[PDB]
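Student: Below is the structure I would like to discuss, written out as structure tokens.
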Amino acid sequence: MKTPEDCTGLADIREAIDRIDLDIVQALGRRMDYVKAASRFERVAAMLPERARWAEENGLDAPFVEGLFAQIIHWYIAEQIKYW
Amino acid sequence: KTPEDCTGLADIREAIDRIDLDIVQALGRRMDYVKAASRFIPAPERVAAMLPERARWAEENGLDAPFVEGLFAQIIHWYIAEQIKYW
């Protein structure tokens, strides 16, 4: 995948973003496999600040990114409840 | 460890933190691409093509489409804003 600097035009950039967004979706997909697998077995309060930290380390607005994981974490918690 | 190789919440959570980090790093790379793009903000048409595709990706991966499309609607929307501030 051409690096941001090796992108000659908008075409290169958009295809890179599509690959990244798909990586994210596939990662979310894997995430759900792990969560459901955790069914047979403070956390949330520890997880969010941690993701906010990672966000800052990666040059992203921490609050926005933490808000995204707040949405993700609760969705997976709600999904897991039906797998009790 | 794969989902089936996790012996407890310890392995599960390590795998989940790993995946969440991968996502944050991906969002980071994503921003490097949007910023590099300035040299040339996505048009309403690009956005309209992008969202349905991400919904489709969600389904192929066993995820709820409305939910995932909403997440990406937020990501694109926020990045467009950041793209304007980066100018």
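All residue numbers given for chain A refer to Swiss-Prot; the residues shown span 1-41, 52-94 in order.
Structure determined by X-ray crystallography, 2.0 Å.
A Cβ is built for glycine as well, from the same backbone N, Cα and C atoms used for every other residue.
Checked Swiss-Prot, it gives:
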- A:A37 to I: Increases the rate constant for the mutase activity by a factor of 1000, and also increases the lyase catalytic efficiency by a factor of 6 (MUTAGEN)
- A:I87 to T: 4-fold reduction of the affinity for isochorismate and 3-fold reduction of the catalytic efficiency for isochorismate-pyruvate lyase activity. 4-fold reduction of the affinity for chorismate and 15-fold reduction of the catalytic efficiency for mutase activity (MUTAGEN)
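Describe each of these features in terms of where it is and what it packs against.
Tutor: The C-beta environment of A:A37 (mutagenesis position), restricted to residues of the same chain at least 6 apart in sequence and closer than 8 Å, is empty.
Under the DSSP three-state reduction, A:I87 (mutagenesis position) is assigned to helix.
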Student: For the missing segment of 10 residues, report the Cα-Cα distance in Å between the flanking residues A:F41 and A:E52.
Tutor: 16
